[PDB]
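To start, the structure itself, in structure tokens.
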Amino acid sequence: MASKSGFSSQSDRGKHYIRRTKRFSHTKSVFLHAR
Amino acid sequence: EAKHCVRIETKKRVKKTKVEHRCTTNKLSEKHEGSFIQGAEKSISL
Amino acid sequence: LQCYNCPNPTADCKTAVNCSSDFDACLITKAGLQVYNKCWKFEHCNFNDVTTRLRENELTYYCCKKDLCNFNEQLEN
Amino acid sequence: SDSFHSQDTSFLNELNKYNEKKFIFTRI
Amino acid sequence: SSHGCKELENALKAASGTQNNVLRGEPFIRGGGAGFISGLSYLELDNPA
Amino acid sequence: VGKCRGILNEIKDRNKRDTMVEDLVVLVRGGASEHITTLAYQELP
Amino acid sequence: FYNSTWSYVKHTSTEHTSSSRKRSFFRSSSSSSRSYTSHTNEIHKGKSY
Amino acid sequence: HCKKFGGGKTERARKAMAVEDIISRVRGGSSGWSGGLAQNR
Ligand SMILES: *[C@@H]1O[C@H](CO)[C@@H](O[C@@H]2O[C@H](CO)[C@@H](O)[C@H](O)[C@H]2NC(C)=O)[C@H](O)[C@H]1NC(C)=O
Ligand SMILES: *[C@@H]1O[C@H](CO)[C@@H](O)[C@H](O)[C@H]1NC(C)=O
């Protein structure tokens, strides 16, 4: 967000936001039977 | 693909004026790839 | 700067030395008894750097202006 | 930070924590 | 004067992959030398016959 | 005159559980010691 | 044996742009940009011997 | 011209430990070839 205002006056108002998410899941399975 | 851009301007005076632009774009691409290989062998020997 | 310099804790650093570069600030630092003074570099007043170089974790410091500003009692308390 | 002198106050607080565990066992 | 400029982004990614790879083989022999039986009945996956 | 105010806030929570469990049993009965042993190695013969 | 392999990609983007300036001794500008992307990739394989 | 001030608290706490332990014992078979298996499986 960015806000400015002025007249003699000034008023600046900035904002930043971040919400970063990572969610990983790997599985491997081996069954090896020999007879 | 499409582009659809429209533009309007107006003014009136004895004063008010508007100049305005709105336009929207679409893109699509489908890509298709497919393969199917089938086979059979028989061998009967006597 | 021409600062008082005491790289080692000195409760009354009176060791003025002719590190007489002109335009640049000194450091004063009080960390309780662990008081330090240096021919510091200007363009600095970073607590993390002071803690690093002076190896102190509770210190209070000023990057006082230009020359001879940095005698040991300039930090009150 | 305020100016009419110009004078500032800044505050910082942080907790940086790192933990690692690595276990390998093999029996033959 | 007054001004206000407001931005949002919201990217999302979701990937999933599954494999199953099942291989089964049962060479069976009667007759012949025990060593030739075990050599031949041992399944060679590059030449399973 | 000027008065400025600001906050930065940040978090980076990162976790990385990883595990492997591998069980191999080889059983060999009959034959010569040499072959019994090398069959009892962990690779297929 | 049969060896079967399918591969699909669908890429789509949609965008909107707007501008509107007005003057009536009060002056104003107004603008909006909206972009959407949806992207889907699927790959499918079945192999039997 | 300027006066500049600050102070604060620094904290670090560490615990780090590493243990590596390998046993390779071979009983039976000749000294040399049991030793070879003991050294290099
Ligand atoms: C979420 O944000 C991260 C961090 O910016 C993105 O990872 C970057 O992606 C670009 C493009 O692939 C790479 O050039 C950068 O090197 C990546 N940075 C890191 C640190 O990996 C990630 O792509 C974003 N995720 C989504 C779904 O948009
Ligand atoms: C074990 O033997 C292999 C193969 O001869 C060789 O590559 C490796 O370096 C050897 N390692 C030791 C510790 O003897």
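Since chain C takes its numbers from Swiss-Prot, the residues it shows come out as 26-102.
For this deposited structure, the header notes the method as electron microscopy, 3.0 Å.
Each Cβ is built from the backbone N, Cα and C atoms, and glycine gets one as well.
Cβ environment of C:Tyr29 (mutagenesis position): C:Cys38, C:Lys39, C:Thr40, C:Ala41, C:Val42, C:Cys51, C:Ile53, C:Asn62, C:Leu93, C:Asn95, C:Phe96, C:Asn97 lie under 8 Å away, each six or more residues apart in the same chain. Here Swiss-Prot describes C:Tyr29 to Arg as a published mutagenesis experiment; the accompanying note says: No loss of function.
If you draw a 10 Å sphere around the CB of C:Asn33 (mutagenesis position), it holds 9 other CB atoms from the protein chains shown. In this structure, C:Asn33 (mutagenesis position) belongs to neither helix nor strand by DSSP; it is coil. What Swiss-Prot notes for the published mutagenesis of C:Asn33 to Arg or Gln is this: No loss of function.
According to Swiss-Prot, the mutagenesis experiment C:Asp37 to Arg carries this note: No loss of function.
Around the Cβ of C:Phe48 (mutagenesis position), a 10 Å sphere holds 9 further Cβ atoms from the protein chains shown. Record note (Swiss-Prot) on the mutagenesis of C:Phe48 to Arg: Some loss of function. Some lysis.
Counting only residues at least six positions away in the same chain, the Cβ atoms of C:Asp49, C:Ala50 sit under 8 Å from the Cβ of C:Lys66 (mutagenesis position). The mutagenesis experiment C:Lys66 to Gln is recorded by Swiss-Prot, whose note states: Loss of glycation mediated inactivation.
For the published mutagenesis C:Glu81 to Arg, Swiss-Prot gives the following note: Almost complete loss of function. Lysis. On its own chain, C:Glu81 (mutagenesis position) has C:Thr54, C:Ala56, C:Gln59, C:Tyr61, C:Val75 as residues at least 6 apart in sequence with a Cβ closer than 8 Å to its own Cβ.
Counted within 10 Å of its Cβ, the other Cβ atoms near C:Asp37 (mutagenesis position) come to 12, all protein chains included.
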